[PDB]
Amino acid sequence: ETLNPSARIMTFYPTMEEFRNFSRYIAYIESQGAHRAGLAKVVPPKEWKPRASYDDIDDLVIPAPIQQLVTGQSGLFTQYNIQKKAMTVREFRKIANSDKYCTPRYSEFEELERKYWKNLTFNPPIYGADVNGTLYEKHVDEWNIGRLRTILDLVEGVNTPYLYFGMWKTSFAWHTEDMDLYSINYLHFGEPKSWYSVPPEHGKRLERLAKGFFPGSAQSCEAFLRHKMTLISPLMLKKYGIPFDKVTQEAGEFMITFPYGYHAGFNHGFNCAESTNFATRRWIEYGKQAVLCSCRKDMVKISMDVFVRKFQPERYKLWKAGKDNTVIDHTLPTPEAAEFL
Ligand SMILES: [Cl-]
Ligand SMILES: [Zn+2]
Ligand SMILES: [Zn+2]
């Protein structure tokens, strides 16, 4: 409670020594209260690079590019997907940089952010989303998104890497991760990516507001935000007193999302990001209490039995019977942070 009381987005600059152990560094940022914002930025040391160059990926195939059609007014929107046929990075880059789809002229970020919210229902862009793969070279052992080696490995497509090829005005809707897990996002190259976040301790406030604005979606599915179709502007959040923060990610930077941390955002122009999900001992309780989508068969569901028997042996008999009345404290850091406190 005393650490990061304002629950604002924190930025970290680790040394090569600190950076070498991923699991230990996540425990350190939690001891500083980074988790309270629900989103944190990590700038890696200058000497670290995951790949020598990105000049040999023109013929990489994007199997399912998606055209994003948006409908709405007065800060409330719904995004619909149209799956297009397979295209290459070369073909996607030519479309992204053409006069029809390129980034507009602007002086400061606040101007581009106004242009995004004013024009998001016009000229639908194409997002090169959910590409199975990695851009990390084999010999890279530090912060390798393809092999983080957290306790989530005990499960084994949530523990595999994904690529995102963006263009101006492509967006990601308000959501938490599958099973309310953590996530890591690295921006390989190109134009920035802007993020919005709601502290996990205020997450139920956002859900109540969203349920009020979309009553039909709430009856059909309790966890309707997991469909990733709902867009809400910062001005609408301010008008209904929902606490939030904003941050811009640049090429070469990492973004970390925390359990039950709601996030949304947009791409400034042509770029490429890589992501995966991970876990700590603290996630276990969030995973047991996660509210899942019930209207879709193909949804992500992990059995918690293995994590409870291995890390909570005393509580397994009670949990499996239905006697676990544990209340989550969102301000508490992970148990692995003890050495820093
Ligand atoms: Cl390139
Ligand atoms: Zn996400
Ligand atoms: Zn659903």
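Chain A residue numbers are taken from Swiss-Prot; in order, the displayed residues are 6-161, 170-354.
Placement of Cβ uses the backbone N, Cα and C atoms for every residue, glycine included.
Long-range Cβ contacts of the domain 'JmjN' (14-56) within its own chain (Cβ-Cβ under 8 Å, at least 6 residues beyond either end) map to 8, 140-142, 145, 147-149, 153-155, 195, 199, 201, 208, 210-214, 216, 258-260, 262, 265-271, 273-276, 293, 295, 343-344, 346-347, 349-350, 352-354. Positions annotated as domain 'JmjN' by Swiss-Prot, on the basis of sequence analysis: 14-56.
Sequence-distant neighbours of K241 (2-oxoglutarate binding site): residues of the same chain at least 6 apart with a C-beta under 8 Å from its C-beta are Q84, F185, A186, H188. Residues annotated as 2-oxoglutarate binding site in Swiss-Prot: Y132, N198, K206, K241.
In the three-state DSSP reading, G133 (mutagenesis position) counts as strand. The note that Swiss-Prot attaches to the published mutagenesis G133 to A is: Abolishes histone demethylase activity; when associated with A-138.
Long-range Cβ proximity for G138 (mutagenesis position), meaning a same-chain Cβ under 8 A and a gap of 6 or more residues, is found for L65, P174, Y175, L176. According to Swiss-Prot, the experimentally introduced change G138 to A is described as follows: Abolishes histone demethylase activity; when associated with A-138.
For the mutagenesis result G170 to A, the note given in Swiss-Prot is Abolishes histone demethylase activity; when associated with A-165. Around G170 (mutagenesis position), the same-chain residues six or more apart in sequence whose CB sits under 8 Å from its CB are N137, listed in sequence order.
Among the mutagenesis experiments that Swiss-Prot reports, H188 to A is described with the note: Abolishes histone demethylase activity without affecting ability to bind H4K20me2. DSSP assigns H188 (mutagenesis position) to a strand in the three-state reduction.
Annotation source Swiss-Prot lists Fe cation binding site at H188, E190, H276. Under the DSSP three-state reduction, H276 (Fe cation binding site) is assigned to strand.
Counting every protein chain shown, the number of other Cβ atoms lying within 10 Å of the Cβ of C234 (Zn(2+) binding site) is 15. According to Swiss-Prot, the Zn(2+) binding site annotation covers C234, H240, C306, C308, on the basis of a large-scale study or a structure entry.
For ligand 3, no neighbouring recorded positions occur among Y132, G133, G138, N198, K206, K241, by Cβ distance under 6 Å.
In the deposited model, 8 residues between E161 and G170 are left unbuilt, and the Cα atoms of these two flanking residues are separated by 9 Å. Following the DSSP three-state reduction, the secondary structure of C234 (Zn(2+) binding site) is coil. In the domain 'JmjN' (14-56), the DSSP tally of helix, strand and coil residues is 17 helix, 7 strand, 19 coil. Of the candidate recorded positions, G133, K206, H276, the one lying closest to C234 (Zn(2+) binding site) when CA atoms are compared is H276. The secondary structure of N198 (2-oxoglutarate binding site), as reduced to three states from DSSP, is extended strand.
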